[PDB]
Protein chains: 2
Amino acid sequence: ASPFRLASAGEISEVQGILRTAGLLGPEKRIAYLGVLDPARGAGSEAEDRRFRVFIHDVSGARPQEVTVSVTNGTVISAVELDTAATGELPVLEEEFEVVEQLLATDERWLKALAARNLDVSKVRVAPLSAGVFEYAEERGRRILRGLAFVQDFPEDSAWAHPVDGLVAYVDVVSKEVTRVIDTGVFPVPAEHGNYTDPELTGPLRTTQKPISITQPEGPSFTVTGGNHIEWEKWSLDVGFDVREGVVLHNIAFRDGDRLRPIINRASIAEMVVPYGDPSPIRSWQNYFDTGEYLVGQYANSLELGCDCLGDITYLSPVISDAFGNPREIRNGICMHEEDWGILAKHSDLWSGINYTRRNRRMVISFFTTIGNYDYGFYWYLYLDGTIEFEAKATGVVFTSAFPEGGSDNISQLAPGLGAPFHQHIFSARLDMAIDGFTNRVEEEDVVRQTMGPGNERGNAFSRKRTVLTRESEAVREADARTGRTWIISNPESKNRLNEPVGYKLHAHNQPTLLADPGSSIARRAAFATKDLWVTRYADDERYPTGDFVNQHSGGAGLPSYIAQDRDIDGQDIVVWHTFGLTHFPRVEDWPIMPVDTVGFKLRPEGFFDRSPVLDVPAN
Amino acid sequence: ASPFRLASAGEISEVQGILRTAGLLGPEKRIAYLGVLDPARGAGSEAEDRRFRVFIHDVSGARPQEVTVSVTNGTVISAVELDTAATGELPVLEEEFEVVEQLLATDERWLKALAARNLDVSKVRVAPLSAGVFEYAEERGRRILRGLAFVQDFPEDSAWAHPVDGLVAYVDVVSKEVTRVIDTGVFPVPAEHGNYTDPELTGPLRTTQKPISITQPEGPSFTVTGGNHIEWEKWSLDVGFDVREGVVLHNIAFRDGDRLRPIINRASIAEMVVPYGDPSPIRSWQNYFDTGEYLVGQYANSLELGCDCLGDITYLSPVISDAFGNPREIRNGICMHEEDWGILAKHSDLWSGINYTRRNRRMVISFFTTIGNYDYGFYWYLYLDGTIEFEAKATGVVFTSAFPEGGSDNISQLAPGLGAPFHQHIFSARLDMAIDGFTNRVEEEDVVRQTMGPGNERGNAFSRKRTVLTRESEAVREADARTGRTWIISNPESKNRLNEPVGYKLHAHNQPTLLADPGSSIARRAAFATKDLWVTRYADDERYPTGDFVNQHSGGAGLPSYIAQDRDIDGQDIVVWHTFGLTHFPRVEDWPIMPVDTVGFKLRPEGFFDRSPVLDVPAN
Ligand SMILES: [Cu+2]
Ligand SMILES: [Cu+2]
Ligand code: NA
Ligand code: NA
C-alpha cells in the first residue's frame, strides 16, 4: 500500500517514459530536479496517486519547464514553460561543474591572468560557484556560474591550499561563453600543501587507539517494513529522500498505550545557505544555497561500514534521476541505527530504600553529503522519552583566499599567506506540525522575572508567560536567550488528563542569525535566515523558505511572500520554520581539514503525555 | 612521588590521629568537612607536603574550628575558632538529616498540625532542608534546619507523591529544640502514588529492547598510573576527588609533539544552587546549595557495571572521612571510559579523488550524586581535537507541593492536587586557567555587524571584536547570544607559528541566570549566579564563589568580595568562574521520576595549535 515509500528505479524510468511519450524529454532536455510529491491532505482514504515533479532544462537555449507527472496513471498532469528572469533559474546541473574550467582554459583574458601569476593552465582548477543576483544586467535570464581558481600541483594535491586571489570570472554555461574576467591584481599564491594524507604533514600515525566494538547480538530493536517504514520503541515514521532536501521524515508518531498519536507530519531541512562576509569584489557575491541551488540529496555520499556509521547499521539506498531520466542508486546513502544514550532516569531514595537506574537510547537516521569543499552530515534523533532532535555536522575543507599583508577584519589566517573568509552556515528546518493531529497552534514562552514586593516579599518568585501567535503577520519571531525563550506547539482540542492542551516545546540554540546588512541581496534572497522562527498556514505549494527556484532569483518568493497572506494559525494546520546556523571565523585548527562542528535544535514533550512515557523501560 | 594523588585511607586515619594527639578531636567533636589541599604554586621542586583542611563541629555547643594539618610532618599547621554568626555555619552533617523528623515527632505543635490533617505521625517523613538567612534574629549563630513534610503510606512508598503543604517547622539541631512550627492552613494531601517500580503504574515492561554491547577486546586506550594520573590520546591529567566539590581535574595538559602543554590547572564545579520561585511562605526560603551546604562528593553513588556506566570501565574508589575521622571508601564512585563520538573529519574531494573519513572519541570522567530528591551526574569530556567539555545530567524526583485550586503562576501541576514549584539548578565551574602556562588573559569576543556603504558596497561583510578584561573590576560579564558572545583565554607571551597568541574559547549555552529579585537574600548569597562570567586573579584562599562557609551565611564573602581587590588580570595567573544553569518549569513528563535534562559548556582550542591536532589519527 505505502504511499510514502521511497521512489523505486522503476518509477523513475516510468516518469522518463511518460515524459518522452508526451514530447517533453527529447535529446536536448535534461532533468535538473525530480522528486515524488507527498500525497494531498486526506485522500489516504482513496487509491494511490504517485505524482512526481520535474524541472526540465534545455541545452539548446529554449525555456525550461516545470512538469507534474502521474506515474500511477501514465499521464502528464501539468507542464508549464518557465520565464527564468522572473521566477528563477533551475538548480545547477552536475554536468555544469566542469564547464566553468573548460571554457576559461581557452579564454585570452583568463590565460593572461594566469600567465601574470606564472601558473600553468593545466594545473588550475576552477570552482563552479553559484552567481546570485547583483548589478550585472546581462545575467538576467541567463544561466551564469562564477569561477574562482585554485592551483593543483599534481593530481592528488588539495587545491584549496593554493587559492588564486585577485581573479574571478563569470560564464554563461548554456551559450558556452565567458562574459567577464576580473583581475584586480596579483596576490601571492600560498605555497604550503594541505595534504592531510601525506605522512610528511601527519607525521607517524597514532598507534594508541585500541578498538571499540559496538554490536547487537540479537540485531537492532527497530523494524523496517515497506522499504522505509520504521517502528522503534513506540515511535513510528517513514524515512523519505528527496534529491533537493535529502532525508525527509514523514508521519512521526508515538504509540501511547493503544493509540498512535501524531507529532510531526513532515520534517526536513528545506534550505541551507552559506553567506560569506569578505567585502573583496573577488568574493563579496558568494552565497551558496547548498539545498536550493546545488541540491544536497544528489551529492549524498555512499557510507562505508565501520568508518561512516558504527554499530549494527541498516541502510537505505535511495534512487534519484540522472540528467536524462535514468535511475541512479545512491548505495548505502542513508544510515539507520539505535545507540545507547547514557542514563535515562536515576534515583536513590533514602526513605523508600529503592535505587533505580534506567538507560536511554536514541534512533538515528542520517546521511552525509559533499558540495565542493564542504561536507555535511544531517542527523535526526528520536529518544525514548519523546524528544526529537536534529543535528548538522559541518566538516570538509575551509574555503580559502589569500591572507592580506597587514591582516584583515573579515578573513582569518590559516598558514603563511593563506586566508579563510568569514562566513555562516544557516539551516531552515521545516516542521509541518501535527501535534495529536493537525489542529495546532504556537505560543512563544518567555521566563518572567518578578519584583520584590507584596505577594513576593522575599523576592524569590519567578514565572513565565505564553503568547499565542494568532495570524501569520505576528508569527515572525526572534530568539531571546536571556529570557529563556522557547516556542510551544500545542493542540487546543486535545487535552491531557490534567485538562491542559498537549504540546511539544522547541528549544533552539540561539546562535546568531544572518549577519548581512538588511539592504543586501543576500538579506532579501535568504530572508528566512534573518529571523529564528516563522509560522505559516500549511499550503501544498509552500515547500521551501526561498521558493522553488533559488538560483539567480531575486526576492519575491518564499517566506515573506507566504506570510503576507496573513492567514489564521490559531488552531489550524500549521508549519514551523526554524532558522539555525553556525557563524564561522576559521581557526588554524580548521586547517588543512576541519574537525566537525555542530548545530541543531530539539523538541521535547510538554504535557503531551499523562506522566513520564518511559516508566515501562526495563532495567539492565 | 605524585602530589596530586587521591587521599588514601591511611592519610585520613593519620589526620584523625594528629588531631587527637593535639587535643582537637575529643568525643564531642565531629568532622563536617575534610579534604586534601592542592600544593602551593611552585614548590613542586621541593619534597611533598600533604596538607589537609578540616572543619570540626562540636555537638556540645562549643564553637567549631577550622584546622590545617600536615599529614607528612604529623603537625597541626593552624587551628582557629570560628564565630559562625559572622563567617557562616559549617556544612550540614549527615547525622543531622534524621534529627528534624525525630524532634518534630514529639512536638505538640507539629502533632496538632498532623492531627488536623488526619496523618499518622509514624508515616510522616520530614525533609532536612537548609535554612538560609531571613528575618528570624534568633537563628543567627545557631545551626538550624527547616523541615517540610511528606507522607509515606508504607515503607517502600515514594513520599514525594504526598507533600503536606501549609506546614513548615524550624529546628535547632544542636540544642535539639523546635524553634517554630508554622501552619497556614490545610491543603489536601495528594493521594495518587508515585511508585515507578509498581507494575500497576509502569504497566507490563517493554520486551522490545534488544541488547547493545560495547566492548574493547584489547582494553581501553587510556592508562592510569599513580592511582589517578590519566594519559589518553595526547591528554594528561590527574583526577582528584573532594567531599565538597566531587570530581576535580588537575593539570589538564596536551602533548603537542614532544612538549607537554598545560591548558587548565584546576577544573571543578565549585558551587551549585537550587533556588525556588514559589512565593508561598512554606517554600519561599528554599535555596539548596548542594555543593556548599550539603557537600556533593559525600553523597556520590556507588556506580554499578552495565547500569550506570556502560562499556569497558575503569573505576576509582575515592576515600572520605566519616563524622569521627575514620576513612570510608566510596566503592566505584568515579567512572572513567573512552567512547566513540561519531565522525571527526570527513572530506570527499572531486579534484584529488581522495576520500577521507576519521572517527572521533572522547574520554569520560564522571560521578553521580544524590541529595534528597535530586540526583545529578557530573561528566567531564576530553575530545581528540582538544575540546574540553562539562555536562551535568539532572534527574531524580521533582520537589513537590500542593497544586492550588484555581492554579498558580509559580507551580506546575503533575497529578491531581500535586504541584511542582518552579526552580533553577545553577552551577559555577571554577577553571583555574593555565593556557601554555600561567601567564593568561581573557577577552570577550562579539560578532560585529557592518553597514552597507563604502568598503562594503554589497552589505555582506561581518567581523568580530575582542575586548581584553584588564582588571577584576571590569571582568564581571553577561551573555549575549544574539552577538555570539564567547570568551577567549590566551597566553600573550606564547605565540603559534602564525604569530598569534595561543588560546582556548569558552562556548556557553546562554541559559538564563539567577531570576530572583536583586534585593533578595538569595541574590546576595548566590551573587555569582547573577552573571555568566567572572575573572579573578588566582589566590590560594579563593576556592568557592560563595566562600568557605555557605550554610546560614549572609552576603560578605565569595566572588563579590574577591573582585573588589581590583587586581591586574592582563597576563597573570587567573581563574574563570562560569555560571550556567537550568530553569525548570516542571512538566507532567517529569513525574513520577524525571528523565535526564542537561546543561553545560565547552572550551575549544583557538589558535592553540599550529594546524589541526588530529592529522595523525589513523583510519578505521
Ligand atoms: Cu564554515
Ligand atoms: Cu529541576
Ligand atoms: Na501542520
Ligand atoms: Na590560573
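Using the numbering of Swiss-Prot, the residues shown for chain B are 9-628, in order.
Placement of Cβ uses the backbone N, Cα and C atoms for every residue, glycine included.
Taken from Swiss-Prot, the feature substrate binding site applies to B:296-307, B:379-384. Using a 10 Å radius centred on the Cβ of B:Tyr296 (substrate binding site) and all shown protein chains, the other Cβ atoms total 23.
According to Swiss-Prot, the active site, proton acceptor annotation covers B:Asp298, on the basis of similarity to another entry. Here B:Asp298 (active site, proton acceptor) comes close to B:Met280, B:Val281, B:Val282, B:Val304, B:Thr377, B:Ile379, B:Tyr382, B:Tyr384: these same-chain residues lie at least six apart in sequence, with C-beta atoms under 8 angstroms from its C-beta.
Quoted from Swiss-Prot, the note attached to the mutagenesis of B:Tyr382 to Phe states: Loss of activity. Every protein chain shown contributes to the tally, and the Cβ of B:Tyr382 (mutagenesis position) ends up with 23 other Cβ atoms within 10 Å.
What Swiss-Prot records for B:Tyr382 is active site, schiff-base intermediate with substrate, and it gives similarity to another entry as the kind of evidence.
Around the Cβ of B:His592 (Cu cation binding site), the number of neighbouring Cβ atoms within 10 Å comes to 21. Sequence annotations record features per position, and here Swiss-Prot assigns Cu cation binding site to B:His431, B:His433, B:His592 based on experimental evidence.
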Surrounding CB atoms that lie within 10 Å of the CB of B:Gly305 (substrate binding site), all protein chains: 24
Cα-nearest neighbour of B:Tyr302 (substrate binding site) within the listed binding-site residues, B:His431, B:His433, B:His592: B:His433
DSSP-derived class (H/G/I helix, E/B strand, else coil) of B:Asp298 (active site, proton acceptor): helix
B:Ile379 (substrate binding site), number of other Cβ atoms within 10 Å: 20
Which of B:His431, B:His433, the listed binding-site residues, has fewest other Cβ atoms within 10 Å: B:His433
Distant-in-sequence Cβ neighbours of B:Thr299 (substrate binding site), under 8 Å, six or more positions away: B:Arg252, B:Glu253, B:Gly254, B:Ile277, B:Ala278, B:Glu279, B:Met280, B:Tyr552
Between B:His592 (Cu cation binding site) and B:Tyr296 (substrate binding site), the C-alpha gap once rounded to whole angstrom: 15
Local backbone state of B:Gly305 (substrate binding site), from DSSP in three classes: helix
Cα-to-Cα gap, B:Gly305 (substrate binding site) vs B:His433 (Cu cation binding site), nearest whole Å: 17
Beyond the site residues B:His431, B:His433, B:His592: chain residues whose C-beta lies within 8 Å of the centroid, for Cu cation: B:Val282, B:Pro283, B:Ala402, B:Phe430, B:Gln432, B:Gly589, B:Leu590, B:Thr591
Close-lying recorded positions around ligand 2 among B:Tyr296, B:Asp298, B:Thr299, B:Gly305, B:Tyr382, B:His592, where CB distance stays under 6 Å: B:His592
